[PDB]
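> For reference, the structure I am asking about is given below.
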Amino acid sequence: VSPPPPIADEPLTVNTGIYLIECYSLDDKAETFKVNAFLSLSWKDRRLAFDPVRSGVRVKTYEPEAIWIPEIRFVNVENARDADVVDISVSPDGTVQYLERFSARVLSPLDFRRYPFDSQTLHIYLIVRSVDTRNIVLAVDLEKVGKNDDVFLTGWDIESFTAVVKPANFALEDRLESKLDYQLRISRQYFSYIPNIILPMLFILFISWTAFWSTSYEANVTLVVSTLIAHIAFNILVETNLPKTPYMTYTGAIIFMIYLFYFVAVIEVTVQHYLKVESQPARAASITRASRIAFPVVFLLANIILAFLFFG
Amino acid sequence: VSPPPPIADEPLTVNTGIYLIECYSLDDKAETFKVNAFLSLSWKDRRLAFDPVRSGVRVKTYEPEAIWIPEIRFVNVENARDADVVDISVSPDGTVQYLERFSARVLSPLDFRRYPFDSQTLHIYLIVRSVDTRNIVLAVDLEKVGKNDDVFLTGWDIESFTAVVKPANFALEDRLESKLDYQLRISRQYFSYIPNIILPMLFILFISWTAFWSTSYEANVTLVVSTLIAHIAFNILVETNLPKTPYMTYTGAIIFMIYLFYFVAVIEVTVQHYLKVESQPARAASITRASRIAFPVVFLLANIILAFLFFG
Amino acid sequence: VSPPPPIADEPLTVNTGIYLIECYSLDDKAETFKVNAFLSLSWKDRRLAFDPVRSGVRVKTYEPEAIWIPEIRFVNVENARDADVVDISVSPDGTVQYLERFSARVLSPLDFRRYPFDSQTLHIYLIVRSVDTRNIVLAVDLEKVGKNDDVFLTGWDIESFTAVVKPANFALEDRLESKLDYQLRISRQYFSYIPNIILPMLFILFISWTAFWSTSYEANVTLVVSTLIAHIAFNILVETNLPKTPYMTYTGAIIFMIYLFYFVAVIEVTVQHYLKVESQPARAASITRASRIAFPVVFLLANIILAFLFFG
Amino acid sequence: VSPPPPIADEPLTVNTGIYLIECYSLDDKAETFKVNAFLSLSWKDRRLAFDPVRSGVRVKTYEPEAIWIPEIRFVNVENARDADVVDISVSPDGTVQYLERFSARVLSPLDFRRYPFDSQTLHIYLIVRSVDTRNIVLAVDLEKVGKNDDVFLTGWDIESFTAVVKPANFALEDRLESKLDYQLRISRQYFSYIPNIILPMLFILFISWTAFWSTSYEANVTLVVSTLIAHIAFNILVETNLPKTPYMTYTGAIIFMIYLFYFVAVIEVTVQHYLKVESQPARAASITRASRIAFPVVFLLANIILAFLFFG
Amino acid sequence: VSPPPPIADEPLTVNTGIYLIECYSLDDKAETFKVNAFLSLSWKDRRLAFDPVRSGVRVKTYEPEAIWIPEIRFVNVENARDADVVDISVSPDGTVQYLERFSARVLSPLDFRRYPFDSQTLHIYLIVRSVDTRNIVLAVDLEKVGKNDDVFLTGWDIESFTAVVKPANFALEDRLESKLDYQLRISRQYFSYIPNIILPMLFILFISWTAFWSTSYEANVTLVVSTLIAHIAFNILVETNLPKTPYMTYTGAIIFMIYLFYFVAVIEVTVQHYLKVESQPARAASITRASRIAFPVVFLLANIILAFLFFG
Ligand SMILES: [Cl-]
Ligand SMILES: [Cl-]
Ligand SMILES: [Cl-]
Ligand SMILES: [Cl-]
Ligand SMILES: [Cl-]
């Protein structure tokens, strides 16, 4: 029909609330996730008021095509939501209760500066456009905001799901808008990365470092170059999960430092052999004896400094 | 139309049953499977009752748009089911029979603690929301629960398909709900993993262990490091099927233990060569003679202990 | 409208036939293929009969919404077919001709026991459910079963497309059903597997076997271990096409036998070097001279026995 | 309505034409491409004729649901086209002009005998089925066949887009059909394959051939076996683009010849070392001196013969 | 209804404007991106004019099915846009305001000559077809062209979004068209390619170059051939992102030059060993001493020349 007339030019208030039923398919590369939830609306149309004692009923049921329903839209979705109407009810005073169940695909940026040990906030924006004869604003009904106890995200820990009460009001396309923000806080589960990636890589590194207790040039070359090939295959497996970012990240810095260490170890081996050939064995012995202690300490200090820089 | 009036404020009972026709596309990473089944409903509307001897017919056929049909929904599906109506029939006493065929995509968590030798239970939840003038509850009709003899899941053995008779009743969004649980028990087929993964890996391990019967440092390095590269490529192939979990699993523990063994073998080779160079051949001979027996026994004991810890 | 009345309680017969237009997207992992075909129906409604000489026309054309059309369904499809109606015509005696063009996705198990040289049969099932006032049965019209001369499946040779004349009658959900089976026989094209997989692998095997004409331990280790790495990469490429089965297959047995051969060759090399070091050169010479002949003959006999076991 | 009546039992002619707007997503494995084009129809209905000077208009506009429009279908598409109607106009004499814009997915076989330097023809078939009271035939209107100047296929050069004027008439399902063929000729862009695949492979081959200027058995084994591993990784990368064919192809023959060359080079190395050990150095020197020239000449002659066999 | 009548045979002008809300899924291989935006239209229908003081309202609201709306289409989209109507309003003078929100998939070529450091322009074309009784032309309304502050493309920097004011007028299918061009300028974020690809490759190159400070033929072969295997795996990882082009590109030229360098280094090693064996040590010493300086300088000069050729 037509939007409800004002009595003294007041804004119409619409009370919202979202109840989460499902959450799945969080994609890091595309920065998307799928949702399945309820949507609840409530407003007041004085034209719908009835007498209870006369009609003999306290509650009225309507079809969606018989009354005026405001148009509420999601802002950061790919296509329009797929929704069906659950129930419409009207109170004797005039207030109408609206409920529907929908599904949608949401777009939301992510931060990867602490990739294996990070936390993300996901947003859902709701907007409504005013009409030429009425002003509409949004409100939050805290009795209708929640989630199911069975909601699970594969690889994440859900912490909270709250709304910002204050809406943002502005002008878009020569018309006034009102916007609402729903937030969902999550935490990555990082247990499996330790014995899957971290410890095997340290094992390969320590296996490469055994070249400082040997004096055979050929076995030293084999050791180092083959451990480097294995490092490359590990890096290639790891880089498939992380997308490209315009800022430096923890894992990338670690990987670059590992390459740098392999380079310096090759240089040390080559210098040792060169000095040996040139009949200067004492100098090569002292250099390898120094390197034996120097490499792990500098590795440990580099790692401590990096962890303080990124997480402190 | 309108929900059937109560006679003395009693709850309306709706008898359900699901007959499985197809089951396919079980995805471990996304924890989803597709289904194709029948759905059967039965209730009583006294307003539909007729006389058999008068009309001259015992059974009445209606369209779906001519009578009141309760709204039944699936809880853990991605989008609403695609369904068509097969037949609607009404009995002379008032009972109506409903049948439809649907397709849907279901979400269900999985446990991977015994990944190659595990068993899964899959759930399907059915819910119905009460109306403002009547209370609706769900019941199970055991004469209409079953599956086809041609249902096949690629890589799984189907065991049973039963329902829990007792429904769960609660309040959601200031309205009463009733929920039903259907369970499907399956078992992985694990025959192919043995000669495909398990035995070749043991072959590579035993091939790496031949370095305790040799005294050549270069061939020992080649042997061990190349077998380690092959182990890495096997692990990389295997890790594509298992998703990330927040708990320890059998396969991951085995793989970590294999890396640990390779590390210790490199250390043994290096110690042997170092003692040989230093003119202490008896000590190196005794160490390699000890290691020859020590490695397989400790492997076997570790494996027995792990298998008792995970399956016992 | 309503199903055609019986004259003396006889079953209504419906004559079917499928004409294939397209066949594509045969997926081995998912055991599915896509189809595009005609569907032809024919039955008799005495209520439609007219006089030819009166109306002045011999053939009558109807819309699909103006007459009763039986409901025919496909049993092993994922979702309901997408179909449109081509023509409906009625004969003066009462017989009606029905034609439509559809598309669907079909599910059908496959056998992989002779994977590179196998043959498959694909099934399509058609079912019809009886109504409360009439019994319906299915028949096959052999004048309307065929395929186009341009039907092509990428990698397969189509042999025949026939129907089983006798239908299967049973009771489902307290109602009678009738089912029909359409079969399509195909054969894999195996020419490309020979110079793509088989011969290169034999080349690598023969290249590994050159270690019995050498007495250098390091080159022998390099030869064998590197050929084994190449075998692993070939196996990893091959295993992507075959899905997991619960029975043994020809290719898997060949691959396991190849691993076993590599293991035994490593053992032979190690024994040879060990005996040489221990100052027993005659025994090592005799062992390598024996192995030179022993390996290819045992390979050939194993292969003959396996081929007789699987194909004989 | 109803198909236009004949005057003296003549066939109705329908003039067609396709104007290409877009062409994208050419898939070699699945032998499919997507299209976006116009479709133009023209015929004569004497029942639509009007007087221009009376009505005061020269052109009449109708809705698609108000007149009879022939049913035109595409033969080698996966699903029915998605189309919308652009304009319908009628001439005072009776001729009607029809225009629509559609999108579709087309199936078309490809030939790969000259894979990097091949040319393909793509077909689009149009069919129409006669009715029980009229015969319909197809014609080509050369003033309405063309393509846009912005049509681009990623990796192909478009040459021409023409139609065969003569239609093919036959009987299908006891009814007459008429079929039309549209052809689109393309050519692969082969510039990038040279410095991406061809030249690096020749570099690896020439690097393997340096073993004829050396007398060290271990470095010769390392050289050859490692170059063979690199050849295998190149072949594995290349084989992902080409599908399986039942005939021999140029690239596959080249790859098989490369494997054969590696085999023969390993044999040469082994024979050389064997003769050296046996105290026959002159014979090994002469054999390696012969091989130095023999290998590249036989490679070049083999390549010339293959190129003449496939392209001549 | 019917298009608005001209007063003195003038063209109808339609004022357009696009406001960007979302931009995502830029695919390099397929040259596509997804968009979500507003669309604004404005024209004048004298038949809609009313009196404000009489009706007592200044603004009129219509349904989309009650008035004539011009047909506007996108030219380089895959399928027709998914759109819904937001508001329709009419001014007392006769001007009508139109707004809608749509989603579409756009096709647009890309240039890769400076792949890691390139900039792209993306186009969106709008067309309208004239009718048989009126001429329609397009105009640009600069007060309705813009984008949101939250628009983000994963891996790109958005610079501007403007329109070309002058439309292109021509004749298509014997009817006049008008076309408009919207442009969107972007820039790749290239920070992550440096420590991810560029520097590790230089490390491997410098590690291969250590063979000019050694006189052991076997370690030199191991060094060079293994670094070449690592280069091949890096190239294989990199080539998955770039599609095939018919012109030369910066990255491909760099990669080819790296292969050429590896070839020449193998040749140098082989010549050195050959001269050493032949008892000419001074000549081999001088050659390796020359190569030590010659290789990096020629690399640096080649790189400078290439960078000037492609970016200067
Ligand atoms: Cl929405
Ligand atoms: Cl549902
Ligand atoms: Cl169906
Ligand atoms: Cl079509
Ligand atoms: Cl459009």
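Here chain A follows Swiss-Prot for its numbers: 47-358, in order, are the residues you see.
The backbone N, Cα and C atoms fix where each Cβ goes, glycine too.
Under its mutagenesis annotations, Swiss-Prot gives A:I244 to Y the following note: Marked gain of function, with a ten-fold shift of the proton dose-response curve towards lower concentrations. Under the heading of mutagenesis, Swiss-Prot lists A:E264 to Q or D and annotates it as follows: Decreases binding affinity of TBA. Annotation of the published mutagenesis A:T268 to A in Swiss-Prot: Increases the binding affinity of TBA. Weakens block by Cd(2+); the original residue is retained in the structure shown. According to Swiss-Prot, the experimentally introduced change A:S272 to A is described as follows: Increases the binding affinity of TBA. For A:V284 to M, Swiss-Prot lists a mutagenesis experiment annotated as follows: Displays an increased sensitivity to propofol but not to desflurane.
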> Quick check for the class: what is the C-alpha distance, in angstrom and rounded, between A:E264 (mutagenesis position) and A:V284 (mutagenesis position)?
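Pair distance, Cα basis, whole Å: 30 Å.
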> Reduce the DSSP letter at A:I244 (mutagenesis position) to three states and note it down.
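In the DSSP reduction, A:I244 (mutagenesis position) maps to helix.
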> Which of the mutagenesis positions A:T268, A:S272, A:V284 has its Cα nearest to the Cα of A:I244 (mutagenesis position)?
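Nearest listed residue in space: A:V284.
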> At a 10 Å cut-off from the C-beta of A:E264 (mutagenesis position), count the other C-beta atoms across all protein chains.
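Excluding its own Cβ, A:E264 (mutagenesis position) sees 18 Cβ atoms within 10 Å.
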> In which DSSP state, out of helix, strand and coil, do we find A:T268 (mutagenesis position)?
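A:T268 (mutagenesis position) sits in a helix per DSSP.
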> Measure the Cβ-based neighbour count of A:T268 (mutagenesis position), defined as the other Cβ atoms within 10 Å of its Cβ.
22
> Please report how many Å separate the Cα atom of A:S272 (mutagenesis position) from that of A:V284 (mutagenesis position), as a whole number.
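Cα-Cα, rounded: 19 Å.
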> Take the C-alpha atoms of A:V284 (mutagenesis position) and A:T268 (mutagenesis position) and report the distance between them in angstrom, rounded.
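That separation, Cα to Cα, works out to 24 Å.
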> I'd like to know which mutagenesis positions lie near chain E: of A:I244, A:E264, A:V284, which have a CB under 8 A from one of its CB atoms?
A:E264
> Can you check what DSSP calls A:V284 (mutagenesis position), collapsed to helix, strand or coil?
helix
> Please report the number of other Cβ atoms within 10 Å of the Cβ of A:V284 (mutagenesis position).
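There are 15 such Cβ atoms around A:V284 (mutagenesis position).
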> Using a 10 Å cut-off, grab the number of neighbouring Cβ atoms around the Cβ of A:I244 (mutagenesis position), all chains included.
13
